[PDB]
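Written below as structure tokens is the structure these notes are about.
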Amino acid sequence: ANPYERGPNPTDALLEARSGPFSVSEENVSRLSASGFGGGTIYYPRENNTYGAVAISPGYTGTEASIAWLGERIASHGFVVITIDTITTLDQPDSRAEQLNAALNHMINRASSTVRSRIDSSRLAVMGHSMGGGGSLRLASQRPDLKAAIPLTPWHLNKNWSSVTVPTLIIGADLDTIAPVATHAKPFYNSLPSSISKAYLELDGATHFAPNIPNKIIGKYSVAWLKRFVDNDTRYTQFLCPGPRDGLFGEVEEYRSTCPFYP
């Protein structure tokens, strides 16, 4: 009955499948066309419909390529997704927040008609790796119209995110020596209010680079999160709640949440 539901009905593995069921196409954004960010690649479903849109930022150094696999596996589940380059690869979290904002406004207002015709302007999300994840917490903390935020192994100097009201899934890595869970991801999770939809999923046997030396767990729970909150798709609730032993214990360290998230 939901206006926003897309795609065949979910089984568990399949979210683990490398590829989702939507065929995907490409739009390349050069630096020349990108006002307030460094360019990027838009991945979008071939099948014509209206879909939520997502912007994804890299971290300190790296690239576009850092996060590509992720943006296009997400698009293959029925989303319009831009993976960006930043103005410089040394840009700090707060600027990456600005650049995420500019990247969303590019897809809705500046891209080809083929891209813009596929986006529902009202249903947006942000994700990012490392400093890019910090940038998404900042953007989330200033745009409570965003439908979801997914910080991946996030890094930020500010640990207090107690003004974020956007549904936020934080993904941490146990072996991360760069943005350690103890002093980044966990403090961020705890600071988020108790009364919003939030979750913390910690990978087991995972470095800082898993969101780029990766695979099936992030893809699965991120798509499930985006489906639930960007698409209002209650069919994905049961992947998230209880989140039982989840995409798997020893692939999964641990999993906190405020389930069930207003069924």
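Numbering starts at 1 and runs along the chain as it is shown here.
Header entry for method reads X-ray crystallography, 1.5 Å.
Using the three backbone atoms N, Cα and C, a Cβ is placed for every residue, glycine included.
As given in Swiss-Prot:
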| type | residues | note |
| --- | --- | --- |
| ACT_SITE | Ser130 | active site, nucleophile |
| ACT_SITE | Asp176 | active site, charge relay system |
| ACT_SITE | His208 | active site, charge relay system |
| BINDING | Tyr60, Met131, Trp155 | poly(ethylene terephthalate) binding site |
| MUTAGEN | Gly62 to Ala (Swiss-Prot position 102) | Increases activity on poly(ethylene terephthalate) (PET) |
| MUTAGEN | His129 to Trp (Swiss-Prot position 169) | Increases activity on poly(ethylene terephthalate) (PET) |
| MUTAGEN | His129 to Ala (Swiss-Prot position 169) | Decreases activity on poly(ethylene terephthalate) (PET) |
| MUTAGEN | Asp174 to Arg (Swiss-Prot position 214) | Increases the thermal stability of the enzyme |
| MUTAGEN | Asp204 to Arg (Swiss-Prot position 244) | Increases the thermal stability of the enzyme |
| MUTAGEN | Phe209 to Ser, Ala or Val (Swiss-Prot position 249) | Increases activity on poly(ethylene terephthalate) (PET) |
| MUTAGEN | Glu253 to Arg (Swiss-Prot position 293) | Increases the thermal stability of the enzyme |
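Swiss-Prot feature annotations superimposed on the structure.
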residue: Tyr60; record: poly(ethylene terephthalate) binding site; Cβ within 10 Å: 18
residue: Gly62; record: mutagenesis position; Cβ within 10 Å: 19
residue: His129; record: mutagenesis position; Cβ within 10 Å: 31
residue: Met131; record: poly(ethylene terephthalate) binding site; Cβ within 10 Å: 27
residue: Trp155; record: poly(ethylene terephthalate) binding site; Cβ within 10 Å: 27
residue: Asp174; record: mutagenesis position; Cβ within 10 Å: 15
residue: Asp204; record: mutagenesis position; Cβ within 10 Å: 15
residue: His208; record: active site, charge relay system; Cβ within 10 Å: 21
residue: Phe209; record: mutagenesis position; Cβ within 10 Å: 18
residue: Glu253; record: mutagenesis position; Cβ within 10 Å: 18
Rounded to a whole angstrom, what is the C-alpha distance between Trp155 (poly(ethylene terephthalate) binding site) and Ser130 (active site, nucleophile)?
5
How big is the Cα-to-Cα gap, in Å, between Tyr60 (poly(ethylene terephthalate) binding site) and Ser130 (active site, nucleophile)?
7
Cα-proximity to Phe209 (mutagenesis position), 10 Å cut-off, over recorded positions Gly62, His129, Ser130, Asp174, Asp176, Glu253:
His129, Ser130, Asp176
Looking at the recorded positions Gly62, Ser130, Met131, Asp174, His208, whose Cα is closest in space to that of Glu253 (mutagenesis position)?
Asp174
When a 10 Å sphere is centred on the Cβ of the residue listed as 'active site, nucleophile', how many other Cβ atoms does it contain?
31
Determine, for the poly(ethylene terephthalate) site, the additional residues of the same chain whose CB lies within 8 Å of the mean position of the CB atoms of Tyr60, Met131, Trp155; present them in sequence order.
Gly59, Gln92, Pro93, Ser130, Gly132, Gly133, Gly134, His156, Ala179
Which recorded positions from the set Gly62, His129, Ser130, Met131, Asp174 come within 10 angstroms of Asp204 (mutagenesis position), judged by C-alpha positions?
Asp174
Nearest recorded site to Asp174 (mutagenesis position) by CA-CA distance, among recorded positions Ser130, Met131, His208:
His208
Within 10 Å of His208 (active site, charge relay system) (Cα-Cα), which of the recorded positions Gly62, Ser130, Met131?
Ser130
Annotated poly(ethylene terephthalate) contacts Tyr60, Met131, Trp155, maximal Cα-Cα distance (Å, integer):
10
